[PDB]
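Just below is one structure, and these are the notes that go with it.
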Amino acid sequence: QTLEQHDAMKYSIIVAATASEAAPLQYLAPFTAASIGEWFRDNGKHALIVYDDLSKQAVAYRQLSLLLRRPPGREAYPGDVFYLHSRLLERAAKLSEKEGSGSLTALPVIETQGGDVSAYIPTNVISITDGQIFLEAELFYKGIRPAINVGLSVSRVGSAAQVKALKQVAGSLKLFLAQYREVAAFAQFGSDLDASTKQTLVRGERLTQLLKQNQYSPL
Amino acid sequence: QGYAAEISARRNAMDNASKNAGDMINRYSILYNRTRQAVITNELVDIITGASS
Amino acid sequence: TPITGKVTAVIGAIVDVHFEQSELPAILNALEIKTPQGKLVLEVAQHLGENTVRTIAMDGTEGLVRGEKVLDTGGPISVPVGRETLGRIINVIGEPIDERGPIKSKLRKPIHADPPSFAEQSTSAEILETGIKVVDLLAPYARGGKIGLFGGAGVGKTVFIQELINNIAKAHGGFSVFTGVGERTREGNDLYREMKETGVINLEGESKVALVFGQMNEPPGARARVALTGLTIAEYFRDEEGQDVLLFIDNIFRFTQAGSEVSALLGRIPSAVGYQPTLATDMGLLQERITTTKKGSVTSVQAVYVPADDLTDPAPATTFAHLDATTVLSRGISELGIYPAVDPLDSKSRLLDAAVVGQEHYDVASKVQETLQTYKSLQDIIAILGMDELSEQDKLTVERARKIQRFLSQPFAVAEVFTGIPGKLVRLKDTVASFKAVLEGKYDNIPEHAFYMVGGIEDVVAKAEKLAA
Amino acid sequence: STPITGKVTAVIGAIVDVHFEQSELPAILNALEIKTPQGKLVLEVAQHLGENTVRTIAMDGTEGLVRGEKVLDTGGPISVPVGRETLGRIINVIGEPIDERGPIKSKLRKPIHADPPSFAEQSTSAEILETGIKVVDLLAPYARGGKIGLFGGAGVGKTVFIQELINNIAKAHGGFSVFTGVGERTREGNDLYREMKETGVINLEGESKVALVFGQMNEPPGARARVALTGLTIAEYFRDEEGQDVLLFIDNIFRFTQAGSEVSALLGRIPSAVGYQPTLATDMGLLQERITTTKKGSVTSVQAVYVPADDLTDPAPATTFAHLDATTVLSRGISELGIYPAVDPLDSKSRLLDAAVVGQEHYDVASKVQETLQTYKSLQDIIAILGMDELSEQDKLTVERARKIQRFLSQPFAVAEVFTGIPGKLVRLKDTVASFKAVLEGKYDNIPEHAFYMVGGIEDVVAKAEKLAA
């Protein structure tokens, strides 16, 4: 409905396997959504696939595997979860111009289990992916919403995926923020602060407010 | 007089701090011990799971 | 039926039958085993083949002699329903255990039913007041909404629900359903007595509630399908009588727990922790048999007895998926002495948003969250050192937040007896005003003793005057 | 007797059991080819279940399979191609051109499996392979015929670091190289392929000074596991039977461990600790031991390693720490400080580094550096609460020297374009020894912290000091 209001469902397709719908159907749902994307990609049309939630895919495949009583991997997620996810994820690519240029872009989405990213399924995905967008719940309460913890977020493709104008402007944004984070931590141990640290802090506070995002606002 | 109070207060305060930290040590120690036990349990469950399958 | 069998095994309440013919029941069919315990109603869940099923037993097992005749009664059993389910407390079988004698059948419906589809949805986002201040500010209800409590061990789970019944269910019609799975019998008697007294059960008239109660002494297999029966009564009201209903479940942890127990016996390999591999599916089915439809909008409030807390235990985690609002109640906040014991940093509703329930309302709530989050954050440093070894600005924030924390109390009006303190009910309209003032620190000048264990802002002020004497 | 025919009996994912006919004895570690319209599916024979029924692991997808399907047996390990046609072609798990530059093989093939050389054969040369990278050269110098291990977390400029090494070490290196990618991204493959066409290493007219074996992460675990054996054998052919020195590169070897864990699990071997295979030690050992300096040549492996969630204790990382001669560990904290390379000096250790092995002076300079940093780390706690209180004149200097040293580690990368955009600095061995000595002596203690930031040699330390000065 939100999509229809914003009339973006003149191009949004929603592939669903609701929690009611079968665990075999849930397992099959990501791979067939990918196939729909590949058709767009093949045509040279570009699209982007959000996989919400892949964690529940693992539960479904787990149920399946355990009722076919195959030897499961750690955390009972069968030891071939990586194979399922990897084959799925490497299908999203920006193809060559001998391949019609078409690019399916993928955004996999895993739900953190108390930030337990050392869990088998989150660890596997992190290795596969080209970025991490770790969010923080505490920062949600802190008022940000969307609330992002950018210290544990990476983009390993660098500024080649960034807009050229934006590469120039946000060049030292990371450095300022990095200094802000460090100074802010230090400041809470109540040590007396010199002007050089408080330059950072004062600048830093303005930056923090600049970062904040409010739900349902594009720009 | 002020100075004497200043250094005195620092001693008094730093002593009270140490006591409070000891209590937090105890609280996290119990949590640490519990977390050890739970990990052991989960590892054993894994072994059992493997044999069972 | 010529589908007769004998009972090959009785391993727990998961009996196995061996039909003597190659005409077999199907899965979710029902069997009646004639025993000196009367009929026992069981539901076929697996076919282990060679005309030997493995059946969940929905009526308790014991004293069963092996090789006892079975008869196939087919399908998911159909209870007898009407508006004469109202004012009846029913056992799993569907028999009035408040003993008004048999329910007048109108429609008899199978205990297992299919969950309505994505096309049979109806989208709602309504305002509904709970008469609880903290709830109103953080998570204001809707008219089909599915709210869930994640109450700890006896955190006044019953008291909370009773308060909700006392306010909300006398402010909602259509019908309302109380279903208590694995309920504590004495607590149920209190509810039953109270209900008849407050006319919620009126037996001279009609009751605006119907009741299902399944005790926790009922064997596991029974407890699992106490839920399915309740969902059918709810569906009868929701669908065929079309009403916008209500539903209470206490606890749906008992459903999950029952599933975890049976899993081993059924031959299923119990997934993580021990919960059934079918935990996800079964939670899904139940919650899409409780989902809002365009034939009726059913507000559900489901109590999850999180075992030893830890909500990343698989069953609470999968509960979170199916609730539009949650009101996590936790022991820590209980320890802080605040009643209601609702976590203020762990309540959410999709309805809370923007001007959906007022931008100003949303702004006030946002500020409460930031302040509290800061306040919780600095608890380490403040305790090890003092609050004086943090900034004056921070000290104002902290002092304001301690007050807010104390203010959040609002004595219960259904545990008014138990607490001793007469309850307090605070309007949503009042709530916006009250918190707005406090955020501006207007009333941050009057005792924190005054703030503690009292409701309304006006009550705080009056208690300041009382204290001053 | 019976023809060399097996009939499928159970396809349960990758595990496929085959039922060779009564009267024929199979052998283990074989390669079974089943001619399928999906190409010939290769199954590596992994158990005997007796009565001529095998249980085998697949190397490729098992869709469409029908129980009853005739299975030829090669009878031994997969036979790859070796030659100098390998040099400048991309090969896949089954030894097939995926660069599609036609046939690969000289006139010879070799099996994927090979065995660790004898104790006499495995004798290594302690010589110092400098790279021109100060943090590496000083604090964990790479060594000839070595088994370098580029431990670090996830993508902290991990790709940048390795790539820089290819630029520095590869061009420098006299021998050939083989770049093997074990379960790495098809973006990463394309970048590497493109990058080395750019570096000209991959010369598409005539031989390339590298060979390539790109196995990517999409591929099933079985293929991910026995990609390693393949790449290793190509290098062995260079080392042995062409004599030619090599300098192997593998990426990322945690994927090799991970791949093996999974197919242990699938085979029904009751897993060991943290789901890692029971045969973890010996399989790692088999890979490493096979790589050695024989009397026929010398191979210097540089194997990238991913440390999942900075978990070192995890048996797969913990086992590799033993297994690799010249470690460099990149730590998150150092990365965040903006110090790129993010190699933590305390955690970067190489077999060669001590006394006069790397030069007595070099050793002493490096001993002083480590002590200075270690104190600074301890002092962070003191500074955190106390600040300047209980900190002497000496402590402030130690903080400052450590900070100057801290950004002295930071050194540009050639690769850096969109990662930084500052071309790499290759610093002579003599120059690095001199520059750290000067700092410690306090000859560069009137010099700002940032004047060591992203500098190279002695000229550079002074030059960036000058730039701030004016």
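Note that chain B carries Swiss-Prot numbering, so the residues on display, from first to last, are 257-309.
Keep in mind that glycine also has a Cβ here, set from the backbone N, Cα and C atoms.
Record features, source Swiss-Prot:
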type: MUTAGEN; residues: B:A273 to V; note: Lower activity
type: MUTAGEN; residues: B:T297 to A; note: In ATP3-5; dominant suppressor of the slow-growth phenotype of yme1 strains lacking mitochondrial DNA
type: MUTAGEN; residues: B:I303 to T; note: In ATP3-1; dominant suppressor of the slow-growth phenotype of yme1 strains lacking mitochondrial DNA
type: VARIANT; residues: B:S308 to F; note: In allele ATP3a
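Location within the structure of each feature annotated in Swiss-Prot.
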| residue | record | Cβ neighbours (10 Å) |
| --- | --- | --- |
| B:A273 | mutagenesis position | 15 |
| B:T297 | mutagenesis position | 10 |
| B:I303 | mutagenesis position | 13 |
| B:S308 | variant position | 9 |
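Nearest to B:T297 (mutagenesis position) in space, judged by Cα atoms and limited to the recorded positions B:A273, B:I303, B:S308, is B:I303.
Put simply, B:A273 (mutagenesis position) is 52 Å from B:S308 (variant position) when counted between their Cα atoms. Reported as a whole number, the C-alpha separation between B:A273 (mutagenesis position) and B:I303 (mutagenesis position) equals 45 Å. Checking the mutagenesis positions B:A273, B:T297, B:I303 against chain C with a Cβ-Cβ cut-off under 8 Å leaves B:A273. For the recorded site, B:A273 (mutagenesis position), the DSSP three-state label reads helix.
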